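Asker: Quick one: the structure is below, questions incoming.
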Number of protein chains: 2
Amino acid sequence: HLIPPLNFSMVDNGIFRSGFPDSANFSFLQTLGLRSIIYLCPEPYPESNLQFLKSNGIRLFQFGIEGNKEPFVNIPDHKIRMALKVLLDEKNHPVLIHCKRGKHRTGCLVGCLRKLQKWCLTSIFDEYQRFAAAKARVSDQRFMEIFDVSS
Amino acid sequence: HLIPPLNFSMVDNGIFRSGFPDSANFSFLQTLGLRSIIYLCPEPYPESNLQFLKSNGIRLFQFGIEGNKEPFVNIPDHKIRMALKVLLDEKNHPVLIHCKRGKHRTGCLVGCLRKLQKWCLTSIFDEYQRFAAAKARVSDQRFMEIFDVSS
């Protein structure tokens, strides 16, 4: 039996999202055609995991974004962007986007992606909240209510 | 701006899920370039929704399943085994095993797929609720627990 990592889900065509993967998730993960990983945490990759990371033709992109509770938060627009930069590179797919619980951090990048994809904030924030389950932040959504685009 | 249908989500490559499509979503539906769609409600497709179907060359397979509440649920193994067949024919992808809300019925088959795909009742169940929410039901999941994967 295969075990998708926590809060696992398929973002767009060739993109994946999940809370935070581990050993029990390797088999399943070792099938998505993972060419790279988008890890949104300012902590080192767990050895057991990292072993898999390397010996799999999987590149790691770690845009460390400090994670603080809702009482008082703050999302790194820049870091997310550097991630939204890589994520948008077709050559990088298939990629798995992930942080800790895969709800907030992984929420902005995917949420923003959707924005650039021309979704309505309404249907957008819905997808955002569909995952957050227990805890679901408002600040992270507003951060997106105002995500300006270059192009 | 684009508006995905109710509880839209990309199940896997080619496969999608959601609730009863509303005109306010079509623009988005064209994005998917759907080839086929699996229907689970017995009521006949409306006027608009059907116009789009033809106006967009999308094949519709219907497998009307009754819609009851938690107290007395009951899914037709037959009408599920079949739709699961349609879903398994690459020729059909794109798809959308949608029903009226995209919570139970949709999730049932979308779950049974995961069963075939050699997932895990639990990792399968957590996905199921990620669409039913405060309206999740044991009945359905039980169906899944039972459903045989001996093709």
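Here Swiss-Prot sets the residue numbers for chain A, with the shown residues being 52-202 in order.
Per the header of the entry, the method used was X-ray crystallography, 3.3 Å.
Cβ atoms are placed via backbone N, Cα and C, with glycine included.
Okay, so Swiss-Prot annotates it like this:
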type	residues	note
MUTAGEN	A:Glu117 to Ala	Reduces phosphatase activity toward para-nitrophenyl phosphate 2-fold
BINDING	A:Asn125, A:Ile126, A:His129, A:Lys130	1D-myo-inositol hexakisphosphate binding site
MUTAGEN	A:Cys150 to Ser	Abolishes activity
ACT_SITE	A:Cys150	active site, phosphocysteine intermediate
MUTAGEN	A:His155 to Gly, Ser, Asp, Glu or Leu	Abolishes phosphatase activity toward the phosphoinositides PI(3,4,5)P3 and PI(3,5)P2; reduces phosphatase activity toward para-nitrophenyl phosphate and O-methylfluorescein phosphate. Strongly reduces activity against 5-InsP(7)
MUTAGEN	A:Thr157 to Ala	Strongly reduces activity
MUTAGEN	A:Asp191 to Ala	Strongly reduces activity
Asker: Measure from the Cβ of A:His155 (mutagenesis position) and count the other Cβ atoms within 10 Å, all protein chains considered.
Answerer: 28
Asker: Fewest other CB within 10 angstroms, which one of the recorded positions A:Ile126, A:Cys150?
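Answerer: Comparing Cβ neighbours within 10 Å for the recorded positions A:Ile126, A:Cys150, A:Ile126 has the fewest.
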Asker: Among the binding-site residues listed here, A:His129, A:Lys130, whose Cβ has the fewest other Cβ atoms inside 10 Å?
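Answerer: Fewest other Cβ atoms within 10 Å, among the binding-site residues A:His129, A:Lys130, is found for A:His129.
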Asker: Checking your reading of the structure: which of the mutagenesis positions A:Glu117, A:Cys150, A:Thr157 lie inside a 10 Å Cα sphere centred on A:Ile126 (1D-myo-inositol hexakisphosphate binding site)?
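Answerer: So far as Cα distances go, the mutagenesis positions lying within 10 Å of A:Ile126 (1D-myo-inositol hexakisphosphate binding site) are A:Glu117.
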Asker: Give the residue from the recorded positions A:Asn125, A:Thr157 that has the most other Cβ atoms within 10 Å of its Cβ, counting over every protein chain displayed.
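Answerer: Within the set of recorded positions, the most crowded position is A:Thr157.
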Asker: With Cβ-Cβ distance below 8 Å and at least 6 positions apart along the chain, what are the contacts of A:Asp191 (mutagenesis position)? List them in sequence order.
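Answerer: Sequence-distant Cβ neighbours: A:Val124, A:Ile126, A:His155, A:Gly158, A:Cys159, A:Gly162, A:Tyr179.
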Asker: Take the Cβ of A:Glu117 (mutagenesis position) and count every other Cβ within 10 Å, whichever protein chain it belongs to.
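Answerer: That number is 12.
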Asker: Starting from A:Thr157 (mutagenesis position), work out which of the recorded positions listed here (A:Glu117, A:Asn125, A:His129, A:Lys130, A:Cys150) have their Cα within 10 Å, and give them in sequence order.
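Answerer: Near A:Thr157 (mutagenesis position), where near means Cα within 10 Å, the recorded positions are A:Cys150.
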Asker: For the C-alpha pair, I'd like the distance in angstrom between A:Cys150 (mutagenesis position) and A:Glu117 (mutagenesis position), rounded off.
Answerer: 11
Asker: Work out how many Å separate A:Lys130 (1D-myo-inositol hexakisphosphate binding site) and A:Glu117 (mutagenesis position) at their Cα atoms, rounded off.
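Answerer: A:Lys130 (1D-myo-inositol hexakisphosphate binding site) and A:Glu117 (mutagenesis position) have their Cα atoms 10 Å apart.
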Asker: Measuring Cα to Cα, how far is A:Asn125 (1D-myo-inositol hexakisphosphate binding site) from A:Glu117 (mutagenesis position) in Å?
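Answerer: With distance taken Cα to Cα, A:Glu117 (mutagenesis position) is 9 Å from A:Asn125 (1D-myo-inositol hexakisphosphate binding site).
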Asker: What other residues of the same chain, not counting A:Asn125, A:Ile126, A:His129, A:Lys130, have a CB atom within 8 A of the CB centroid of the 1D-myo-inositol hexakisphosphate site?
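Answerer: Output for this site, in sequence order: A:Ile116, A:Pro127, A:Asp128, A:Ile131.
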